[PDB]
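Engineer: Take this structure, written in structure tokens, and hold onto it; I'll ask about it next.
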Amino acid sequence: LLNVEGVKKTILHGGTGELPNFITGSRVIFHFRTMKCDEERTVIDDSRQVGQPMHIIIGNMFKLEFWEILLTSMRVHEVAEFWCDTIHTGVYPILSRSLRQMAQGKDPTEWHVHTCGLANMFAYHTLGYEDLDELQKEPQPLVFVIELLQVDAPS
């Protein structure tokens, strides 16, 4: 449980080793599920449900994006639960939208999608999914459960 404020880690399955080489430009490979902190612990996104593990790449190790903070605190095969206070979760709807887009084999590269995406948002005032929309308009803490599967060093 490393400290960074508004964030509570809880390691579930300890996972093996000596903390990987989280070098800028390493490729982090993982599954995650994200849930509300309600009674049902409602799921919102679950990479296992979409059938495949998520992948990010480390922009800069000295300037970590918030998700990288979480990932970088984990060993391979570790399974941890991260509670995150409302201050960190404002963006998640926009993230999720970007993930669900990626989930159908299309990239903000493709530029229709980046352009046409923004067009829909502005015109209709929606990220394109009710849950994400409800959640947008109802700020909230969340729980992420992440399973780190792999870290690979740069090309």
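Numbering, chain A: per Swiss-Prot, residues 6-160 in sequence.
Method of determination (from the header): X-ray crystallography, 2.7 Å.
Note: Cβ is positioned from N, Cα and C throughout, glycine not excepted.
Swiss-Prot lists these features:
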MUTAGEN   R53 to W  No interaction with NUB1
MUTAGEN   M79 to T  No interaction with NUB1
MUTAGEN   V96 to I  No interaction with NUB1
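How buried are the listed features, and what sits near them?
Structural biologist: Note on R53 (mutagenesis position): other Cβ atoms within 10 Å of its Cβ, all shown chains, come to 11.
Non-local neighbourhood of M79 (mutagenesis position): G20, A85, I151, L153, each in the same chain, at least six residues away, with C-beta under 8 Å from its C-beta.
With a 10 A radius on its CB, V96 (mutagenesis position) counts 11 other CB atoms from all the protein chains. Classification of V96 (mutagenesis position) by DSSP places it in coil, neither helical nor stranded.
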Engineer: If one measures from the C-alpha of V96 (mutagenesis position) to the C-alpha of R53 (mutagenesis position), what distance in angstrom results, rounded to a whole number?
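Structural biologist: Approximately 22 Å lies between the Cα of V96 (mutagenesis position) and that of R53 (mutagenesis position).
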